[PDB]
Amino acid sequence: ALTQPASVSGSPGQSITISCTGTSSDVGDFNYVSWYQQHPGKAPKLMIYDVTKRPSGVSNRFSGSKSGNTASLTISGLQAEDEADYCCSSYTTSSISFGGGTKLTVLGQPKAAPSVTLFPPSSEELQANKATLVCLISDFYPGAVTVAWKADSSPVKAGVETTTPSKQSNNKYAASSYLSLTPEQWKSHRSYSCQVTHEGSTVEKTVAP
Amino acid sequence: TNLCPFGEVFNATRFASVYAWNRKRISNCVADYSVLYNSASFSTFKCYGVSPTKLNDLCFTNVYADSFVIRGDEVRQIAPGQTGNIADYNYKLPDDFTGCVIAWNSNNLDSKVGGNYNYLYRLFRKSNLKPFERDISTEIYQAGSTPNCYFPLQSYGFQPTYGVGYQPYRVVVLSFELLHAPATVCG
Amino acid sequence: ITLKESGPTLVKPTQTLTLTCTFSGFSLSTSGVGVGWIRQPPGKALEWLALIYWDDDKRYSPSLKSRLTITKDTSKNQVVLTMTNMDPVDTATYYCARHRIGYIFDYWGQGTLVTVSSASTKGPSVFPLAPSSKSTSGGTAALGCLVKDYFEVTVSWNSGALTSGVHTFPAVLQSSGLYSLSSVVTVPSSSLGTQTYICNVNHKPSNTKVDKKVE
């Protein structure tokens, strides 16, 4: 019922617009359009209601308008802080309609190398005849990494499970990679390592019994 | 000394259906009519037989305030001399009307998703209403002779998607009566 | 000012979901106000479900109407949603929010994750992630705790006293079908052994809290 572009991109300081089209047979005069901002894993926040109005405490950089059956959210003076998905909402004769988000990506963001902390199996987990290595990756801006595990110097591919990347509050990305193994496999081998490759450069951390 | 409580009329939490229109009697108070006339929140403010500026200079024995909801198309029927579903069968102004007809768009309050059905109008009656008559009966109307029989009320079904002609309007009709009796409503 | 859904819930297929919204700051008796329910399936669009108005008018998704019910209790300031014949396609976050026509929805709840699966509920195994010389980066030391093999947890630190430097990572879905996650906090290296650090791990589907000391 409501159709939005999947993605829009703008560079800092400039203005961007996200359009929201309603089928003519569904929305009638298309009187009430609301716009929501939602940050990853967080609730929608109302930015524009009634096509053009701002709730108090929303910055004047956000504005909404309409023409025919297409409403527009406009953002001026783009800041990195307002990367998010923007979702429009309206009425049909029977329901409330939303249509899919628009992910807004602010461009020009500085590239950033991953920060890697690697944790050995706890002694308490080792008591319970299990062992897990925990490789936490964080604060990389181009949102893809590759993660490689290795025992001593031999590549390990078994018992490795790696999350997909996820976007953080500071618009950098995070991931985590777990290597599971038996306590006796951990006592065997001098060292285990986690290798994070980002943008052709590798940050590697090793842990030892 | 008491100020006339127009807020209980214009700002009431429920308005009536037009076939069951509400009447508020306004008595023993001072009314500033300009405060209302210059708010700019009224899409209709048409006074018949008097000017709203001169009205703060005048005294009346009683003021009646009749309020209801109709669709925007029908606001024109709240006037002396009109015919139509609302004028003939719901709320009728005398041809000699001295008062004011105030209306405003209430779509953001009186529509709802899937339609608001609470507001009804009378579609059929045996005869036209007399001025300021009210009919709240729910008898089956006979257009024929079998005991062609219709339920006499129809819902407005206000939809947030409607164009303005079909959106709900709150109406307030102020009647100023001047009788050979003590005046109690003055500006 | 506030709305809050009831806790995250596991629901067996074909059985019925029941959620409760508790709100504060406004009355569901005041004219024009309603409270509705909206869901978002992972990586999918917001989908309106149901609405209840100040005068007890009820409205529902036309396609889902036969499965939905909504109730209000103005004395308890709560609104209750029920949904029937639950299926794994209905796994989603479920939100309540305040309605007034002019703005559609303004204040939203934080949302509650509903999971439809025949798999059973498994609470977490919480293990400490001790700070060490190999987790030291100048003045900052990393410590955490590992929340292992559950079925989807929140983590605070020192009962909410410790918030800066906390990074709870999103969970991994193991080939076993169970989840694991980690939370790590960066504290001052000198602080260690001067300050006691506990992580507070709340599941909720299994009604399990664990406060794990990390030494």
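Residue numbering for chain B follows Swiss-Prot; the residues present correspond to positions 333-479, 487-526, in that order.
Header lists the method as X-ray crystallography, 2.2 Å.
Note: Cβ is positioned from N, Cα and C throughout, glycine not excepted.
B:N343 (mutagenesis position) carries neither a helix nor a strand DSSP state and counts as coil. Listed in sequence order, the same-chain residues six or more apart from B:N343 (mutagenesis position) with CB atoms under 8 A from its CB number zero; the list is none. Among the mutagenesis entries in Swiss-Prot is B:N343 to Q, noted as: Reduced viral infectivity.
Long-range C-beta contacts of B:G446 (variant position), restricted to its own chain and to partners at least six residues apart, with a cutoff below 8 Å, are absent. Here Swiss-Prot notes a natural variant, B:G446 to S, with the remark: In strain: Omicron/BA.1, Omicron/BA.2.75, Omicron/XBB.1.5, Omicron/EG.5.1.
Long-range Cβ neighbours of B:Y453 (variant position) (same chain, at least 6 residues apart, Cβ-Cβ under 8 Å): B:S349, B:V350, B:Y351, B:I402, B:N417, B:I418, B:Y421, B:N422, B:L492, B:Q493, B:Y495. B:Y453 (variant position) falls within a strand segment according to DSSP. What Swiss-Prot notes for the natural variant B:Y453 to F is this: In strain: B.1.1.298.
Experimental mutagenesis is annotated in Swiss-Prot for B:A475 to V, with the remark: Increased resistance to neutralizing antibodies. Secondary structure at B:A475 (mutagenesis position), as computed by DSSP, is coil.
Between B:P479 and B:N487, the deposited coordinates omit 7 residues, leaving a Cα-to-Cα distance of 9 Å across the break. Checking the recorded positions B:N343, B:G446, B:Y453, B:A475 against chain A with a Cβ-Cβ cut-off of under 8 Å leaves B:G446. With a threshold of 8 Å between Cβ atoms, the recorded positions B:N343, B:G446, B:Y453, B:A475 that neighbour chain C are B:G446. Neighbour list (B:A475 (mutagenesis position), Cβ cut-off 8 Å, at least 6 residues apart, same chain): B:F456, B:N487, B:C488, B:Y489.
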